[PDB]
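Visitor: Here it is, the structure in full.
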Amino acid sequence: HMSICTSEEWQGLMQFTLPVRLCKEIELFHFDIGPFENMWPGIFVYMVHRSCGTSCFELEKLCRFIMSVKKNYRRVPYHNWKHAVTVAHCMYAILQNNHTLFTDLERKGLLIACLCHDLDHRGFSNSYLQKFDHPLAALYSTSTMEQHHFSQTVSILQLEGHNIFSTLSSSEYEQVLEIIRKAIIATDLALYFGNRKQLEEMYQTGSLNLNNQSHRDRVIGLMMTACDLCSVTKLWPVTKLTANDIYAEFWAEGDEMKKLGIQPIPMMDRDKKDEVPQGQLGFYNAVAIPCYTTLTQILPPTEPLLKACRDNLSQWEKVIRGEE
Ligand SMILES: Cc1ccc2c(c1)nc(CCc1nc(C)c3ncccn13)n2-c1ccccc1
Ligand SMILES: [Mg+2]
Ligand SMILES: [Zn+2]
């Protein structure tokens, strides 16, 4: 049921050298992979190399894996190859800027987990899948897509020469799977509002504890949320576009619901192009600012993320108030 990569593709991944100019820009939180499609896979490699050592992974295995993952994203406007790497890139810049909070076991687990986080996304919501009445939602009742995404990740590693976590002991092995499992589960937005509520809480009562695992787990989940939406932390011209991608998905989900006589919720209704700016402002305030605000608080070096969200937010304000 899986999809691998022609020997051509992966071997040329090893040949790839990131051009000297993009080296300082890549370290920036607000860096935009967008202009560099040819490089996306090779950019993920370089970050692996720079994060966790030149060879935690045997090149060929990694490259095979990376390219096989590519081959398992669909060609939809938003939850596709570009987004997985964009998410990857933000985890990278997070991990780098928090150099000693995390373990090699986490940092490679997390970079992999973002790459895989939306594997084989079809371009439908959990809602749409459960609300009527898909085999994937027939299988996994809550967090429909995110479990599929992890099982997809799972089947990629279980392949011939793809198990880049092989050399690890079986204890360390099924442990990163546990990092990656929960990592991917966390990007179910539904679950995030609770997680943030709880973390909000812990930080106040001087109670949040990076030693405790299900505290670690929560801290990370928040990092996964924050990565996932980092669209909203890129320079405005990049944030305008990455939004256009997002609505072409939603509105394509709205259409499949109109085709049935059913009003889609307005975020997915193309008959509301002008309601969007307002809706975006709402999203920044109800979901985004909290996410980055609470991330900044727990991880101060990740402040530039909040700085940039804020910048976009007021850009979106300006669009509503009629100027820009
Ligand atoms: C008329 C309308 C109405 C609401 C809308 C909307 C358009 N649009 C959005 C949010 C759209 C959006 N932008 C990025 C970057 C996203 N990421 C993940 C999920 C949604 N995202 N809401 C919204 C606002 C507030 C909360 C949740 C969703
Ligand atoms: Mg997802
Ligand atoms: Zn995502």
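FYI, residue positions are counted from 1 along the chain as it appears here.
Method reported for this entry: X-ray crystallography, 2.6 Å.
Using N, Cα and C of the backbone, Cβ positions are placed for all residues, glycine too.
These came from Swiss-Prot, pasted as-is:
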type	residues	note
DOMAIN	6-323	domain 'PDEase'
ACT_SITE	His79	active site, proton donor
BINDING	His79, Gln280	3',5'-cyclic GMP binding site
BINDING	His83, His117, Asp118, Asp228	divalent metal cation 1 binding site
MUTAGEN	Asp118 to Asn (Swiss-Prot position 830)	Reduces activity 1000-fold
MUTAGEN	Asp118 to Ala (Swiss-Prot position 830)	Loss of activity and of zinc binding
Visitor: What does DSSP say about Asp118 (mutagenesis position): helix, strand or coil?
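Guide: Assignment for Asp118 (mutagenesis position) reads coil.
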Visitor: Anything from the recorded positions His83, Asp118, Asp228 with its Cβ under 6 A from ligand 2? List those in sequence order.
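Guide: From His83, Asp118, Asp228, counting a Cβ under 6 Å from ligand 2 as near, the near ones are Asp118.
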Visitor: When you tally the Cβ atoms that lie within 10 Å of each candidate's Cβ, which of the recorded positions (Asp118, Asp228) has the highest tally?
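Guide: It comes out as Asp118.
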Visitor: Out of the recorded positions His117, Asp118, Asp228, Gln280, give me the one sitting nearest to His79 (active site, proton donor) by CA distance.
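Guide: If we rank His117, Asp118, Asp228, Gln280 by Cα distance to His79 (active site, proton donor), first place goes to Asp118.
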Visitor: Among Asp118, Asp228, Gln280, which recorded positions lie by ligand 3, judged by Cβ under 6 Å to any atom?
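Guide: With ligand 3 as the reference and 6 Å as the Cβ limit, the list reads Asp118, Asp228.
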Visitor: Are there any residues at least 6 positions away along the chain from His83 (divalent metal cation 1 binding site) with a Cβ closer than 8 Å to its Cβ? List them or say none.
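Guide: Once residues fewer than 6 apart are set aside, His83 (divalent metal cation 1 binding site) is near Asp118.
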Visitor: Counting only other Cβ atoms and using a 10 Å cut-off, which of the recorded positions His79, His117 scores lowest?
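Guide: Result for the recorded positions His79, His117: minimum number of other Cβ atoms within 10 Å at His79.
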Visitor: I need the CA-to-CA distance for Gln280 (3',5'-cyclic GMP binding site) versus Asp228 (divalent metal cation 1 binding site), whole Å please.
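Guide: Rounded to a whole number, the Cα-Cα distance is 16 Å.
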Visitor: Hey, does DSSP put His79 (active site, proton donor) in a helix, a strand, or just coil?
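Guide: Looking at the DSSP assignment, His79 (active site, proton donor) belongs to neither helix nor strand, so coil.
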Visitor: Please state whether DSSP places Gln280 (3',5'-cyclic GMP binding site) in a helix, a strand or coil.
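Guide: It is helical.
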